[PDB]
2 protein chains.
Amino acid sequence: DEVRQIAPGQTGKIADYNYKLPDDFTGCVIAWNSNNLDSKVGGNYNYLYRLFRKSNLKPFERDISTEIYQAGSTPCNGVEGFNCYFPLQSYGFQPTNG
Amino acid sequence: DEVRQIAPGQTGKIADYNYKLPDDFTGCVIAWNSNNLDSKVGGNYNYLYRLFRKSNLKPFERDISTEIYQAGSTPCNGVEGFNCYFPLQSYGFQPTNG
């Protein structure tokens, strides 16, 4: 459901937070299904993604910051408290998906 | 710095988002400093205030909504994602302030 957002000039939660496509994008995108190898029974959670991110991500840049994002202004000192959440999230891959 | 905005006929971020003063305001405002009791070292963040609101609010009305304010058209499903921010913010009180 996120291959739609990978295009020059589109918004979302992945195209703006993991890889920003500039307007002058002359590259090619190749995608295919290989669900028989990268997904197993029991819940495949080795792949992580960044759904929470502060502002944006510059084109052709990589962000690997694991700092807990702050929503309000109360600091959490890196715990699972209130008004903060850990930015990386796990996928929901399953070999019996649609 | 926000006692200035508490007056009938003034704008800002507190007098328009927390308590609106009508034109026919005949009440009295009493303010004083008690920083030796409501503040402590290490950061006193027990007091909250609102920064974002969808629109104007009626005078003498209290808003306690904790819903995440949406700035655009992409829903967030109540997370700290993109194009949305938490309206509630904590103060920066300190006993060693000016």
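Residues 405-502, in that order, are what chain B shows, numbered as in Swiss-Prot.
If you check the header, you will see the structure was determined by electron microscopy, 8.4 Å.
For all residues, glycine too, the Cβ spot is worked out from N, Cα and C.
As written in Swiss-Prot, here are the features:
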type: VARIANT; residues: B:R408 to S; note: In strain: Omicron/BA.2, Omicron/BA.2.12.1, Omicron/BA.2.75, Omicron/BA.4, Omicron/BA.5, Omicron/BQ.1.1, Omicron/XBB.1.5, Omicron/EG.5.1
type: VARIANT; residues: B:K417 to N; note: In strain: Beta/B.1.351, Omicron/BA.1, Omicron/BA.2, Omicron/BA.2.12.1, Omicron/BA.2.75, Omicron/BA.4, Omicron/BA.5, Omicron/BQ.1.1, Omicron/XBB.1.5, Omicron/EG.5.1; May enhance affinity to human ACE2 receptor
type: VARIANT; residues: B:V445 to P; note: In strain: Omicron/XBB.1.5, Omicron/EG.5.1
type: VARIANT; residues: B:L452 to Q; note: In strain: Omicron/BA.2.12.1
type: VARIANT; residues: B:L452 to R; note: In strain: Delta/B.1.617.2, Epsilon/B.1.427/B.1.429, Kappa/B.1.617.1, Lambda/C.37, 19B/501Y, Omicron/BA.4, Omicron/BA.5, Omicron/BQ.1.1; Contributes to cellular immunity evasion and increases infectivity
type: MUTAGEN; residues: B:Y453 to F; note: Decreased HLA binding to NF9 epitope. Increased binding affinity to human ACE2
type: VARIANT; residues: B:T478 to K; note: In strain: Delta/B.1.617.2, Omicron/BA.1, Omicron/BA.2, Omicron/BA.2.12.1, Omicron/BA.2.75, Omicron/BA.4, Omicron/BA.5, Omicron/BQ.1.1, Omicron/XBB.1.5, Omicron/EG.5.1
type: MUTAGEN; residues: B:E484 to D; note: Increased replication in human TMEM106B overexpressing cells
type: VARIANT; residues: B:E484 to K; note: In strain: Beta/B.1.351, Eta/B.1.525, Theta/P.3, Iota/B.1.526, B.1.1.318, Gamma/P.1, Zeta/P.2 and Mu/B.1.621; May enhance affinity to human ACE2 receptor
type: VARIANT; residues: B:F486 to V; note: In strain: Omicron/BA.4, Omicron/BA.5, Omicron/BQ.1.1
type: VARIANT; residues: B:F490 to S; note: In strain: Lambda/C.37, Omicron/BQ.1.1, Omicron/XBB.1.5, Omicron/EG.5.1
type: MUTAGEN; residues: B:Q493 to Y; note: Reduced host ACE2-binding affinity in vitro
type: MUTAGEN; residues: B:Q493 to N; note: Reduced host ACE2-binding affinity in vitro
type: VARIANT; residues: B:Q493 to R; note: In strain: Omicron/BA.1, Omicron/BA.2, Omicron/BA.2.12.1
Recorded positions (B:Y453, B:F486, B:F490), the one with most neighbouring Cβ atoms at 10 Å: B:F486
Least buried by Cβ count (within 10 Å) of the variant positions B:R408, B:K417: B:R408
Greatest C-beta neighbour count within 10 angstroms, which of the variant positions B:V445, B:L452: B:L452
Of B:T478, B:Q493 (the recorded positions), the residue whose Cβ has the fewest other Cβ atoms within 10 Å: B:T478
Those residues of the chain, 6+ apart, with a Cβ under 8 Å from that of B:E484 (mutagenesis position): B:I472, B:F490
Candidate nearest B:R408 (variant position) in space, where candidates are the recorded positions B:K417, B:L452, B:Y453, B:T478, B:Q493 and distance is Cα-Cα: B:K417
Distance, B:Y453 (mutagenesis position) to B:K417 (variant position) (CA atoms, angstrom): 10
Which recorded positions sit within 10 Å of B:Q493 (mutagenesis position) - Cα, from B:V445, B:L452, B:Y453, B:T478: B:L452, B:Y453
Where B:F490 (variant position) sits in the secondary structure, as DSSP reduces it to three classes: coil
Conformational class of B:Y453 (mutagenesis position) under the three-state DSSP mapping: strand
Length of the line joining the Cα atoms of B:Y453 (mutagenesis position) and B:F486 (variant position), in Å: 22
When distances run from the Cα of B:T478 (variant position) to each of the variant positions B:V445, B:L452, B:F486, the nearest one: B:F486
